Protein chains: 2
Amino acid sequence: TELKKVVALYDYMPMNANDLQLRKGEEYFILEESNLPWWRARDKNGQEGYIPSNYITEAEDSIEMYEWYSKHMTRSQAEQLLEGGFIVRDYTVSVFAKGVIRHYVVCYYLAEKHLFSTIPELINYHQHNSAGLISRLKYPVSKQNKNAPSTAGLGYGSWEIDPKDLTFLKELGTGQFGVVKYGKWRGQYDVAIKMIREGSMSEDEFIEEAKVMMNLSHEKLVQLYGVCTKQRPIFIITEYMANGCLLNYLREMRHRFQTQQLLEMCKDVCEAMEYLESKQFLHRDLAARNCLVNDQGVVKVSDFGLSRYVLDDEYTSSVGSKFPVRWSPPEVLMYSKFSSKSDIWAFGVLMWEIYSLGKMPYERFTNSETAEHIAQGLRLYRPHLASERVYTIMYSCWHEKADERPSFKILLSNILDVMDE
Amino acid sequence: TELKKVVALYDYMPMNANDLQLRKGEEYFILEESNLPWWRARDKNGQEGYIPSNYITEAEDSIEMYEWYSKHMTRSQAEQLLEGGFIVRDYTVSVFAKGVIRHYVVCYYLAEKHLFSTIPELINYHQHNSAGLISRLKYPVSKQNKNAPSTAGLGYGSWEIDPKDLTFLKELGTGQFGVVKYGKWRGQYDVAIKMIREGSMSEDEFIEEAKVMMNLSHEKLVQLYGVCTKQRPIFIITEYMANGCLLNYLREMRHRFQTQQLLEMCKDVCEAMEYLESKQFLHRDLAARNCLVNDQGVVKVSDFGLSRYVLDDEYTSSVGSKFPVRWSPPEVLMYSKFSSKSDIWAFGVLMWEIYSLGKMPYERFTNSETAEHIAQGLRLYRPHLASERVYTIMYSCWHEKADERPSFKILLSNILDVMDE
Ligand SMILES: [Au+]
Ligand SMILES: [Au+]
Ligand SMILES: [Au+]
Ligand SMILES: [Au+]
């Protein structure tokens, strides 16, 4: 069929009339191959004759041809011969530097790569050369709504909020302590203002401890901006969450999210609970009703610690008619022993709330019924939207022994893990 | 001591008179650090005030700052947002391509490298960018005396050599068969011309088998160019070796080489013996006296097979007074059984010759004495210039059992191995 092509490695002047002249670099076609050291070839012009089979290589870009390459010339010999002057040998690329020689083994690639000290250096490189990537880095992707974080206070050193700077724009809700209205502070920044009905809380004890809660800053943690004592009944001012509480969101705003966003809702809360855990600050009543959702769908936890200052015994007492029994572990129901682990238990139930899109935990049971059955070993079943792995996480929160339950550090790790899928 | 420097990740307008204005990208100096969410900072202008500690990063080029970076935005979310448009996330570089997204894990380096299909591609790349190498490839190293290989014949299809084309330039030596003169063929190419005294060889048998030896081409193999029958006594024409035989070179040309070049002398011969082995062609009398050295110090083997056609019984007979007893294994001395293994044995002795700079093997002993002692188990001691590893190689050639001796393939491998050091 087709003729085998070769390249002349060396010049060859014909020694007689049988010979064909070879010119280095030029290409020739074999008419007759053989174990013999002479082959019958054809010039690129059509001229024919015999050429030394050792003076030629095979068809595509072989190696003996180019400048550098030096077969089996030892490392020592290559060093004697050898800024940036190089050669390749049996592979290995040897280079002269300042005087010294650097050797790089070729396995086609060296072995190592560009060793950048920082990510920005890496990015700067591939913005100039694709060097192995699918395309040169050309355009960094945007974030239409960047949004700055929350400041621990509305300016430095201001717990007191002057209601002259508060414009009551819209009523939004009606929390357990009073009417939650929405407004701008100094007619610029959005702020949620929560009325506290008199008698609801022991103001003196609460407000003094709000000073601490002020200095609790975290991106997934509904920022407490301040309070006002002059205007009574009082008013705690907090970060504005445009989509209201998570429970109502899970139930009445289902068109606003996909089931693949649920795990992220858990992650958001978990990041927040890790923070409160690190500050050894117990939330005391973690539940979907106490998480809020902002304009961008981010879930943040609110009303953390707030139950310590509720005067209504029916909320505080573990035997009370409105106590969060359905979110409470056995140790809280039996001996009112709150701890990080009680928050973790609550989180498990909160995870369940999220994945059942806001269904009431143990909805068939009474609070005392739930208490008894939990204590026996009744655990919330897997919601349909929760995968085996996700359920394993929320279930771990419900271990009857407190110290055997994960930490929010651990849970956060586990959640980011399945998010990968 | 020195003030801690930071960069503003976001703008911050002062909300009151305690606050210091932050401008994204600009740098600020901390006067007071703290677990509190507000830090006391200093403008690059000297202005002071409090800034949100969450609005700033630490001193050197952190990460949240640049365009791309997106913290913990899952692979799926990054895909929805995302030719060559990119972002970096927790690391991983995600890139848009044509539409599809390619993900590269950053461990700072990706994981892989430029994957070239050929060495010439590799070299072409680093000639433009040093990309991790000590310097960009700039200048390929030279080879002053390149020199073309040997052609199996002086032109295609010419065993017969017309002595009218031969210019007898200089006498050189005086081989066992006759005077070796040096000359140019057609007053151009250098050629060695070896006179064959009449009666020395059985010409008819030899010359006919020289036709085969003609088509034995190898770079470390003294090329047999041709013969002439018309002029008698005859004349075999061969490749010209300017430095004569290796034995005399090892003894009288010691100023011309270093001991580090010895292993290369062995390698050269071994490459040649591998070739003759592959062509199942026995050398029959391998020894330093039968190797030649060219102008560039390269050692090549000559007179291969030639002993089959020597008429003098005292050379051929294993009991003869001039038989190569000192280079012969037991099986050759006892039963005249030549094979590849007999050549390997000879090579071992040749290695010894080289590393004792041409000393006579068993010089104290007579040929019959050597024969007896070899047969008992006397082996040549390690010469001082031979390392333990080199000696191990030449020693392997001397195993009393033939089939237990290495092949020239194996030996070649072993020699290139210690050459590395
Ligand atoms: Au107020
Ligand atoms: Au149930
Ligand atoms: Au002649
Ligand atoms: Au000895």
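Using Swiss-Prot numbers, chain A covers 214-295, 301-308, 315-322, 329-337, 344-657, in order.
Heads up, header says this was done by X-ray crystallography, 2.6 Å.
Note that Cβ sites are derived from N, Cα and C of the backbone, with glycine treated the same way.
Copied over from Swiss-Prot:
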- A:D521: active site, proton acceptor (ACT_SITE)
- A:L408, A:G409, A:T410, A:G411, A:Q412, A:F413, A:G414, A:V415, A:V416, A:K430: ATP binding site (BINDING)
- A:214-274: domain 'SH3' (DOMAIN)
- A:402-655: domain 'Protein kinase' (DOMAIN)
- A:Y223 to F: No autophosphorylation (MUTAGEN)
- A:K430 to R: Loss of activity and no phosphorylation (MUTAGEN)
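Where Swiss-Prot records a feature, it is marked here on the structure.
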{"residue": "A:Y223", "record": "mutagenesis position", "contacts (Cβ under 8 Å, 6+ apart)": "A:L235, A:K237, A:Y268"}
{"residue": "A:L408", "record": "ATP binding site", "contacts (Cβ under 8 Å, 6+ apart)": "A:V416, A:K417, A:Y418, A:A428, A:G480"}
{"residue": "A:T410", "record": "ATP binding site", "contacts (Cβ under 8 Å, 6+ apart)": "A:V416"}
{"residue": "A:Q412", "record": "ATP binding site", "contacts (Cβ under 8 Å, 6+ apart)": "A:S436, A:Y551"}
{"residue": "A:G414", "record": "ATP binding site", "contacts (Cβ under 8 Å, 6+ apart)": "A:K430, A:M431, A:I432, A:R433, A:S436, A:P469"}
{"residue": "A:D521", "record": "active site, proton acceptor", "contacts (Cβ under 8 Å, 6+ apart)": "A:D539, A:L542, A:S543, A:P560, A:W563, A:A582"}
Exercise. For the break between A:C337 and A:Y344 (6 residues unmodelled), what's the Cα distance in Å?
Worked result: 6
Exercise. Widest Cα span across the ATP binders A:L408, A:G409, A:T410, A:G411, A:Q412, A:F413, A:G414, A:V415, A:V416, A:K430, in Å?
Worked result: 14
Seminar exercise, completed: Cβ neighbour count within 10 Å, max among the recorded positions A:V416, A:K430, goes to A:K430
For this session: Look at the break of 5 unmodelled residues running from A:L295 to A:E301 and give the Cα-Cα distance across it in Å, whole number.
Result: 10
Exercise. Hey, which of our recorded positions A:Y223, A:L408, A:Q412, A:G414, A:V416, A:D521 end up with a Cβ under 8 Å from chain B?
Worked result: A:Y223
Problem set entry | Helix, strand or coil at A:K430 (mutagenesis position) [DSSP, three-state] | strand
Problem set entry | Shell list (ATP; ref centroid = CB of A:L408, A:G409, A:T410, A:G411, A:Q412, A:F413, A:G414, A:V415, A:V416, A:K430; cutoff 8 A) | A:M431
For this session: Taking A:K322 and A:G329 as the modelled residues on either side of 6 missing ones, report their Cα-Cα distance in Å, whole number only.
Result: 4
Problem set entry | DSSP three-state assignment for A:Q412 (ATP binding site) | coil
Seminar exercise, completed: Residues A:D308 and A:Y315 bracket 6 unmodelled positions; their Cα atoms are separated by (Å) 4
Exercise. For A:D521 (active site, proton acceptor), which DSSP three-state class applies?
Worked result: coil
